[PDB]
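Notes to accompany the following structure.
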Amino acid sequence: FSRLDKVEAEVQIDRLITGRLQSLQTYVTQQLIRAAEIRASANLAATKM
Amino acid sequence: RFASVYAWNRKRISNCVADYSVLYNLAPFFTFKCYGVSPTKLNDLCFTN
């Protein structure tokens, strides 16, 4: 925003927003898998108790 | 005098304040396009060489 005109900076800014945003989406998906695996372990632990 | 194509002259600029408005004054500068920066934002940037 300090070097490029607003007519063209939209293209530059757009290709970077999606990339950062897409990286967050991957991280959330990984947590869901890990949470699912832990939930299975907890049920096994509860049965043991 | 301007030198030939194969003998382009290289010039040094250092330690001075640059105003690009005086560049815009001359009429026949009908070919003025820049890649790395927007032409209208040259008045609030600093360079090293």
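Residues 981-1029, in that order, are what chain A shows, numbered as in Swiss-Prot.
Recorded method for this deposit: electron microscopy, 3.5 Å.
Backbone N, Cα and C atoms are what each Cβ position is placed from, and that goes for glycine too.
Copied over from Swiss-Prot, here are the features:
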- A:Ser982 to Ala: In strain: Alpha/B.1.1.7 (VARIANT)
- A:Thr1027 to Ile: In strain: Gamma/P.1 (VARIANT)
Could you state the CA-to-CA distance between A:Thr1027 (variant position) and A:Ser982 (variant position) to the nearest Å? 61
Under DSSP, is A:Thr1027 (variant position) helix, strand or coil? helix
How many other Cβ atoms sit within 10 Å of the Cβ of A:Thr1027 (variant position)? 7
